[PDB]
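Before any comments, here is the structure.
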Amino acid sequence: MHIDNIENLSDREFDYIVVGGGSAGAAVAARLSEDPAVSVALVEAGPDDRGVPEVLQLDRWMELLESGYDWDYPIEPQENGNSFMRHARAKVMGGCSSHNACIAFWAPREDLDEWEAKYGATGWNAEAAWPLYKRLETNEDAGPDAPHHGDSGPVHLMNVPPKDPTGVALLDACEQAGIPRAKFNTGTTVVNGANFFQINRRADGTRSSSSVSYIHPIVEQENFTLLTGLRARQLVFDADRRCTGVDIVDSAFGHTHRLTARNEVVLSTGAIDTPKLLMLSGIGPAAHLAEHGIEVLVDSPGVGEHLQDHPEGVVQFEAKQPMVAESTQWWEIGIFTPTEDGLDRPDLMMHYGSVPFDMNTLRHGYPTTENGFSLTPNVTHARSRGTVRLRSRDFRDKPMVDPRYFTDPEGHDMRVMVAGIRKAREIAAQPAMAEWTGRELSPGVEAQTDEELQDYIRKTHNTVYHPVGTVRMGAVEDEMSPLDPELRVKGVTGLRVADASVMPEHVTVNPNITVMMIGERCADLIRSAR
Ligand SMILES: *Cc1cc2c(cc1C)nc1c(=O)[nH]c(=O)nc-1n2C[C@H](O)[C@H](O)[C@H](O)COP(=O)(O)OP(=O)(O)OC[C@H]1O[C@@H](n2cnc3c(N)ncnc32)[C@H](O)[C@@H]1O
């Protein structure tokens, strides 16, 4: 049953509570709820997504940015970046899977294997991720000639139909440049290749959010409870240090009620909010909890540390012909290409947008258009690391988000971005794009030296919106990993984190589906007891 007002709930005791019904949370709730003996509560701050159509309908997605469905987290001033950047974060069931561009990717096997081998995450590798990626999808490419794909899973993945004439040409220009067409999600990582994406979206136009995919169909289920418009402010523990529940609130200035957990709590409030909530609950770097008068329950110096993203740049063009006026999601093509020899993963990616993207350029006096396209290079494995810290001990204050863009001491992320800009310029200048490529609007042909292009990037870069790493897994000996390999918070019991926070290292690709995968795994971990 769905509860929109906490007063209607008479039992606040549950076997499992899952906080935050986003990409991972929904999934873990949906899966845990499959044993009908066991009871499950899933608590989210945003509202229900059913009958909301700015959320349900994918081609509308961009309209959600900065709306009442976005938490809207601006960043701290940047040493070497764009101080006007906002990390949009969906606030609604399905979380960011309800506002994202639905671009769907298996993570590369070399990303996931490195979790175990390079980063201490025992049991986190491809053998583990592969049967789960399988389970979560109903993929168009399923067949005997692609047995790695699942055919009956909740999240519908479809191939984007190659209809955009500029899209098709951009590919033709890509071939001309040394970038072949590749199939996505075949099991073999794409290093140098490009194509129309797969997307997680149903036949009708409705996105395949983790809420549309996992929750909707189980709403009326006997053992499962959906609490929405409820915000968590604290986790609650024992003299034994077993997590017993969570305190939540009906409007911010309204009251505080406690749901209690017989078995476990799962935090799935994502890369920005999970570390906040843990710190408000006494779990983090001690000196920092001391700074704000939060009493320390566990000194865990790694909470809110290791913030990772895909920084994004942009290169904008005037179209010589008219652009498409309908799309799946306006960003239909992706391009991988290495900048360096010897990599088993591309260090550079570019999306293609059949629209302008003047979010960060307008305020800087760069001219625009209503008829053009964009090329958006991103660093797939940035070496900059940042933080999420508390602004105060007040749960209502937004956290301080400081990804510290382009601060890696080697100057690598800047170097990949500079090169990405150059490459996008190169792709567009190709003969298969003579009929389309017009005048370059930003940064404008004017900018040519490493130095000029750097300045443009520092001013005008965005994010692809993939913040991760902030409550990371790792070895049991590693003091700097808040979680052990089975997703349990150290120094406490009965508490696990399951969302983008847990990544020891970013993945190469748009991470949503990988986050959905993580929830699946956590579900399997929890329900493997025993
Ligand atoms: C937001 C964004 C991200 C995005 C994207 C475009 C935008 C604008 N495009 C993507 C794409 O095309 N393909 C892809 O692979 N990823 C894309 N993303 C990023 C991706 O969507 C996210 O990385 C992924 O969604 C992360 O999921 P995660 O489970 O880690 O976090 P979440 O989805 O944001 O879920 C958190 C939920 O919990 C609620 N919440 C937050 N705080 C509280 C409190 N205190 N109490 C109760 N609930 C809380 C949030 O509202 C959210 O629903």
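Positions of Cβ are set from backbone N, Cα and C atoms, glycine also.
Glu312 to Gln appears in Swiss-Prot as a mutagenesis experiment; the accompanying note says: Reduces affinity for choline 500-fold. A C-beta separation below 8 Å, combined with a sequence spacing of at least six in one chain, links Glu312 (mutagenesis position) to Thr376, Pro377, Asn378, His461, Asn462, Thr463, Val464.
While the structure shown retains the original residue, Swiss-Prot records the mutagenesis experiment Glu312 to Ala with this note: Abolishes enzymatic activity.
Recorded in Swiss-Prot as a mutagenesis result, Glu312 to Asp carries the remark: Reduces catalytic efficiency 230-fold.
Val464 (mutagenesis position) has a Cβ environment of 21 other Cβ atoms inside 10 Å. Swiss-Prot documents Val464 to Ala as a published mutagenesis change and attaches the note Results in a 2-fold decrease in the limiting rate constant for flavin reduction. Has no effect on substrate binding.
Feature annotation from Swiss-Prot assigns active site, proton acceptor to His466; the stated evidence is similarity to another entry. According to DSSP, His466 (active site, proton acceptor) sits in a coil region rather than a helix or strand.
Sequence-distant neighbours of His466 (active site, proton acceptor) (same chain, six or more apart, CB under 8 Å from its CB) are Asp309, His310, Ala500, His506, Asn510, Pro511, listed in sequence order. Candidate recorded positions: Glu312, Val464, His466. Those with a Cβ under 6 Å from ligand 1, in sequence order, are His466. DSSP assigns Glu312 (mutagenesis position) to a strand segment in the three-state reduction.
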